[PDB]
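Take a look at the structure set out below.
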Amino acid sequence: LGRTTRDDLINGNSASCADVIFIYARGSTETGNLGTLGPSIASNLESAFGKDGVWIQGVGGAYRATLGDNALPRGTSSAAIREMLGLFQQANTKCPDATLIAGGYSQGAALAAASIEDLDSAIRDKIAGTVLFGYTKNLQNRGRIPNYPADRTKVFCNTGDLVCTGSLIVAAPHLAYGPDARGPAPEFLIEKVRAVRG
C-alpha cells in the first residue's frame, strides 16, 4: 500500500471492529486514497485511539479525483458519491456500534459533503465529526454540509484559498493545509468522538 493508502474498513470484518472508523476523501490528482493530508490525520487518530481502536479508510474505487469533475453540479461525480455512500453503509453494517468520523480535501471535501447530505439519517447520526479542508463548496454552502449539524463540522479554508470563495482557481493557500491536518483537524475529530463515547 504505502502510507498514502488505507483500506482498514474494506479489509476489516465484524470480528475485528474498531471503535472509531474514519472515512477520508483526497483532493484532485492526489495519490493513493489518502493523498497528502490523510496520513497525518491517521497518525494522530491512532495515537489517540490505539492502532486497534480506529479504522482509516480512504475513498478509492470509483473516486478517481479527476480535476474535471470539480465542475460537475455537486463538485464531484455521481459515481464518486455512490462510492463514499457505500463505505458509510459498509461501516454501518460491519460495525453497527462504531462511531464514524469523516474528512476530505478540495474535491474530496465536496464529495464528503454530498455523501453526508444523501446519507440515511440513521447512519448520518453516527458521524460524530467531519473535517473539510479547502472546501470547494464553502461559499455555496455557507460553510456547512447540508443536513448535517454545524457543531459537528469544522471547515479549514485558508485566507486566499480561492476555492473557498466560489472559484476553482488554485492559489498557494490551497496547498497549505499540512499544519491543520497535523493538529486542529484530528484534535477536533478526537474531541467529537470522546463527547459521544467517553
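In chain A, numbers come from Swiss-Prot; the residues present are 31-228, in order.
Header lists the method as X-ray crystallography, 1.9 Å.
For all residues, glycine too, the Cβ spot is worked out from N, Cα and C.
According to Swiss-Prot, the mutagenesis experiment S58 to A carries the following note: Severely decreases activity on p-nitrophenyl butyrate. Its Cβ taken as reference, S58 (mutagenesis position) is surrounded by 20 other Cβ atoms within 10 Å in the chains shown. In the three-state DSSP scheme, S58 (mutagenesis position) is classed as coil.
Record note (Swiss-Prot) on the mutagenesis of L97 to A: Increases activity on p-nitrophenyl butyrate. In the three-state DSSP reading, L97 (mutagenesis position) counts as helix. For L97 (mutagenesis position), the Cβ neighbour count at a 10 Å cut-off comes to 14, with all displayed protein chains included.
For the mutagenesis of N100 to A, Swiss-Prot gives this note: Increases activity on poly(ethylene terephthalate) (PET) and decreases activity on polyamide 6,6. The structure shown keeps the original residue.
Annotation of the published mutagenesis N100 to A, L, D or W in Swiss-Prot: Severely decreases activity on p-nitrophenyl butyrate; the original residue is retained in the structure shown. Spatially close to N100 (mutagenesis position) yet at least six residues away along the chain are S58, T106, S136, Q137, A140, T166, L198, judged by Cβ distances under 8 angstroms.
The Cβ neighbour count for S136 (active site, nucleophile), using a 10 Å radius over every protein chain in view, is 32. Under the DSSP three-state reduction, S136 (active site, nucleophile) is assigned to coil, being neither helix nor strand. If you look up Swiss-Prot, you'll see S136 marked as active site, nucleophile.
Annotation comment: Swiss-Prot describes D191 as active site, evidence class experimental evidence. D191 (active site) falls within neither a helix nor a strand when secondary structure is assigned with DSSP, and so counts as coil.
Quoted from Swiss-Prot, the note on mutagenesis experiment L198 to A is: Increases activity on p-nitrophenyl butyrate, poly(ethylene terephthalate) (PET) and polyamide 6,6.
Secondary structure at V200 (mutagenesis position), taken from DSSP and collapsed to helix, strand or coil, is coil. The Cβ of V200 (mutagenesis position) lies under 8 Å from the Cβ of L192, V193, each of which sits 6+ residues away along the same chain. Under the heading of mutagenesis, Swiss-Prot lists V200 to A and annotates it as follows: Increases activity on p-nitrophenyl butyrate and poly(ethylene terephthalate) (PET).
Annotation comment: Swiss-Prot describes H204 as active site, proton donor/acceptor.
Of all Cβ atoms in the shown protein chains, 14 besides its own fall within 10 Å of the Cβ of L205 (mutagenesis position). Under the heading of mutagenesis, Swiss-Prot lists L205 to A and annotates it as follows: Increases activity on p-nitrophenyl butyrate and decreases activity on poly(ethylene terephthalate) (PET).
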- Residue, out of the recorded positions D191, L198, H204, whose Cβ gathers the largest set of other Cβ atoms within 10 Å: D191
- Task: Measure from the CA atom of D191 (active site) to the CA atom of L205 (mutagenesis position) and give the result in Å, rounded to a whole number.
- Result: 8
